[PDB]
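Contents: one structure, followed by commentary.
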Amino acid sequence: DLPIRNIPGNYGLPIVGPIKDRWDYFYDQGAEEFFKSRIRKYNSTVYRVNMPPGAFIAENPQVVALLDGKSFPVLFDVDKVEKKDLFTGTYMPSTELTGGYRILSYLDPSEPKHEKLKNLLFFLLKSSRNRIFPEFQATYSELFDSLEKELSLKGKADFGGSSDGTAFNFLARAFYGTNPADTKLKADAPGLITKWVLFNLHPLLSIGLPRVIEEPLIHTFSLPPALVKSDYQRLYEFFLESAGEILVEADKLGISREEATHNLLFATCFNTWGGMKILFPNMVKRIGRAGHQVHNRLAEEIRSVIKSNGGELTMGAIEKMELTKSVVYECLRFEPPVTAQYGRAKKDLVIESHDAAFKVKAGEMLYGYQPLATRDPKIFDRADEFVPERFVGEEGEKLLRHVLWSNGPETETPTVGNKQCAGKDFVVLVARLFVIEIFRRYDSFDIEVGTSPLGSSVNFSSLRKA
Ligand code: HEM
Ligand SMILES: CC/C=C\C[C@H](O)/C=C/C=C\CCCCCCCC(=O)O
Ligand SMILES: CCCCCCCC
């Protein structure tokens, strides 16, 4: 059996310990090296560390970090960890940002509204099923048209600053049968959502500014919710007016129209659009780096399969696209779009890692940095390599139990009883549709890459048409 080890690490002095750790995290090391350097110092993938934001935003920055794929899954076990008000970590954004409600993402499964609200989203997703393919194909076709246009003008085409509009338009049309162009939102939604998301997440992000500016401006106190209330109201009225069919189901589930609307707004703008804002540019980055031979192989598979399917893209056709499925899973393994999962121990726990076990007391905040679980070399071979074909075949597919992007194993299903992403199957579907739309159109592409507060900044520098 595993030896019991004392959890190494410490929190430094009051005030200055957490500040120095925050500087390492944001500025002097960056998140990955912040965690890896301490794995090396402590010779442990489980240790005590301060997490941002601390300061006057979070009451208590002290966590136990789980940084391997054996210990990490404790964070999924709702009998071991409480998942209340910790969606964003050791602080929670003001409910003033969300209509006065504690939104689904912050609710522990022990709360009755968790079941009701998650069921509402499951319905939203199921009811959209026959709109997803045609609306994705129409909206993303327009995006690539615009990218070709921009490339012809500038010699490069900024992906993110067009793809954010495309994502919102797609979601509005697929979920609500509503084109934002036909509404008072016009083309404003991305800007509105970006500002509102910033008011929620600024304690966790760097914008690029020098630390002397950023630290007092976004890392010490919460930005005032009052400043984004009118923008939020524009979004709220769009959802109230557009989500009629879904609101009928909300009524049947016993959810108030107001609560349902705030939750639909959040699920659409924050969970879905925000998650896509991170995922899609990251996918372009990793697939771009994979090189033209991989591009050509994806193009060959995708086009051949669609031809075999009489030109009709369907769920069943996608199941034949083995390399495509595997590439999407590898993007999610290599670069989890959301790196930070938290859980508060409900009771005393014994947490097993690879070489030792650790005891934590009820009330301790557990934290996992997902990339270190999903690139754990004791679980995955070639762990730090992007391997397009990793999940192809019976043996490859077994490894999906260790892909954790959704806050649970990829082999598991989100339920009203767990805190796994309500949109798990939707995300994997639209990520596949994204790769499919790229390679039905292009043989290969080249990219330029930069940093972004969320995800990656990506430009196309070449789009080689079929
Ligand atoms: C690429 C896009 C997405 C990404 C990267 C993503 C990622 C995640 C992650 C990591 C969590 C766990 C949060 C935690 O730490 O507790 C989560 C939860 C959640 N996500 Fe997703 N998500 C995406 C899309 C969606 C979609 C399409 C929906 C629509 C239903 C959705 C709804 C939710 C909800 C409601 C939760 C909380 C679940 C609960 O309370 O049981 N997300 N998501
Ligand atoms: C813009 C919101 C990003 C994703 C939405 C998704 O449904 C899950 C969110 C999960 C937790 C909320 C905090 C997101 C921080 C994302 C950037 C920092 C990190 O990757 O840890
Ligand atoms: C980076 C913080 C800026 C806050 C924006 C306020 C807009 C009125």
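We number chain A the way Swiss-Prot does; in order, the residues shown are 51-516.
A Cβ is built for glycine as well, from the same backbone N, Cα and C atoms used for every other residue.
What Swiss-Prot lists as heme b binding site is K133, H164, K168, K469, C471, and the listing cites experimental evidence. Under the heading (13S)-hydroperoxy-(9Z,11E,15Z)-octadecatrienoate binding site, Swiss-Prot lists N321, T389. Annotation comment: Swiss-Prot describes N321, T389 as (13S)-hydroperoxy-(9Z,11E)-octadecadienoate binding site, evidence class a large-scale study or a structure entry. Where Swiss-Prot documents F137 to L as a mutagenesis experiment, the accompanying text is: Impairs allene oxide synthase (AOS) activity, but confers some hydroperoxide lyase (HPL) activity. Confers strong hydroperoxide lyase (HPL) activity; when associated with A-155. Experimental mutagenesis at this site is recorded by Swiss-Prot as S155 to A, annotated: Confers strong HPL activity; when associated with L-137. Among the mutagenesis entries in Swiss-Prot is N321 to Q, noted as: Abolished allene oxide synthase activity.
Annotated features taken from Swiss-Prot, shown on the structure.
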| residue | record | contacts (Cβ under 8 Å, 6+ apart) |
| --- | --- | --- |
| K133 | heme b binding site | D158, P159, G393, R394, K469 |
| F137 | mutagenesis position | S155, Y156 |
| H164 | heme b binding site | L154, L157, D158, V466 |
| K168 | heme b binding site | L154, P464, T465, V466, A472 |
| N321 | mutagenesis position | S155, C471, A472, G473 |
| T389 | (13S)-hydroperoxy-(9Z,11E,15Z)-octadecatrienoate binding site | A81, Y419, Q420, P421 |
- [ ] Just name the most isolated of the recorded positions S155, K469, going by other Cβ atoms within 10 Å of its Cβ.
- [x] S155
- [ ] Under 6 Å from ligand 2 by C-beta, which of these recorded positions make it: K133, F137, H164, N321, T389? Sequence order, please.
- [x] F137, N321, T389
Open item on the list: Cβ under 6 Å from an atom of ligand 1: which of these binding-site residues qualify? The list is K168, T389, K469.
Closed with: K168, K469
- [ ] Measure from the Cβ of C471 (heme b binding site) and count the other Cβ atoms within 10 Å, all protein chains considered.
- [x] 19
Task: Recorded heme b binding residues, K133, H164, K168, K469, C471 - maximal Cα separation rounded to whole Å - done: 14
